[PDB]
Amino acid sequence: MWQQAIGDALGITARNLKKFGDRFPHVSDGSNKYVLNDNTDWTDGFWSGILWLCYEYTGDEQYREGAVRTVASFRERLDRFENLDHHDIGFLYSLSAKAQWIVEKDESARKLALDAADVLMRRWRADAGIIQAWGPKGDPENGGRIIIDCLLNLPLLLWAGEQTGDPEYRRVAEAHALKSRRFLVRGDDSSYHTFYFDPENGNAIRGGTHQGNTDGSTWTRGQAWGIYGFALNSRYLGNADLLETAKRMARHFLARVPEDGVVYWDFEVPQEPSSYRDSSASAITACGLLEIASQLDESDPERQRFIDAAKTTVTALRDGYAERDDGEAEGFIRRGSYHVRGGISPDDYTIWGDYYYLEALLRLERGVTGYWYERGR
């Protein structure tokens, strides 16, 4: 079943909240403890998301109150504009502020999410037709660079558009999603991690990565962002081409899943136990597979195959990577990897991996779909 798997996450989270205090987990670094920050990275929202998911599952207010405290932290982060000059505003605010709006319709949370969407819109570069991933506008190196994870940040914009009625949100999100499909996805259904465009006109320059093994390899977390990301955008935009792309990327991913059911950090490196894994890529994909399935007609025989593939992925994670609540462990799943090439936490907990693992469990057990879009939209 999924209840006991969720149970370990619930225990770990309740204990973590009392240990972390108002701090946020990011990744572990050689031990079963998370390295923490004061809401200054791109991953802080995943902690908020975990707290909200735990609350939705239990109705236990210790989780809600912790989540509300993180939302207060995000309100302050925005007012001080601390490290928000990047495109991961969605990861940060959809899972915290927007989540509170989805869970209990808190108007102040809704305002914060909209204020955040406004900030993300500031990353749009009209001349290049893209949302700049990192660095200040005009950055000589990153001024016209997009990264595939931006796809999961578009939901914040799409949601804001549906809340305000301002067509500009959807226009920008749609343009970026389509440009990502054309240049980040490859002809063999694999994908580039990032792509560079001329800041002045938007002409395509080249694809590449600082995380994947090589510019032309297939970094598994990147492939995973594509699977879930394109599916989330296909739902909002009602675009069958984006859904087709998510399915193509999903099949490419699934065909390269190793024996134990959890992927290595890159598909183009030795696929043997000696290579680092990335349990987070498998967790993200599990959610993406379920999102894809939810958009297919029940008469489609592949719908059940996507659902079963997701269940198989979650089972593989639970059996070979999930941590039991032993009163010490602070993460849900082991062997995630942050930056293998840089030697940064290559075999550790990753808060995003934990969030997606828990979202997959909630999707399977309660039909709870997270905070990328309004329930039963």
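Here the Cβ of each residue, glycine as well, is placed from N, Cα and C on the backbone.
Listed in Swiss-Prot for this protein:
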| type | residues | note |
| --- | --- | --- |
| MUTAGEN | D88 to N | No activity, but no significant conformational change |
| ACT_SITE | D88 | active site, nucleophile |
| MUTAGEN | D149 to N | Large decrease in activity, but no significant conformational change |
| ACT_SITE | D149 | active site, proton donor |
| MUTAGEN | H339 to S | Shows higher affinity for unsaturated chondroitin disaccharide sulfated at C-6 position of GalNAc residue (delta6S) |
| MUTAGEN | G342 to S | Shows higher affinity for unsaturated chondroitin disaccharide sulfated at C-6 position of GalNAc residue (delta6S) |
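In this structure the alpha carbons, written CA, of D149 (mutagenesis position) and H339 (mutagenesis position) are 15 Å apart. If you measure from the Cα atom of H339 (mutagenesis position) to that of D88 (mutagenesis position), you get 17 Å. Between the CA atoms of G342 (mutagenesis position) and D88 (mutagenesis position) there is a gap of 21 Å, rounded to the nearest whole number. Here the Cβ of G342 (mutagenesis position) has 10 other Cβ atoms within 10 Å, regardless of which shown protein chain they belong to.
When other Cβ atoms within 10 Å of the Cβ of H339 (mutagenesis position) are tallied across all protein chains shown, the result is 13. For the recorded site, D88 (mutagenesis position), the DSSP three-state label reads coil. Of all Cβ atoms in the protein chains displayed, 24 besides its own lie within 10 Å of the Cβ of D149 (mutagenesis position). Every protein chain considered, the tally of other Cβ atoms within 10 Å of the Cβ of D88 (mutagenesis position) stands at 24.
Secondary structure from DSSP puts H339 (mutagenesis position) in a beta strand.
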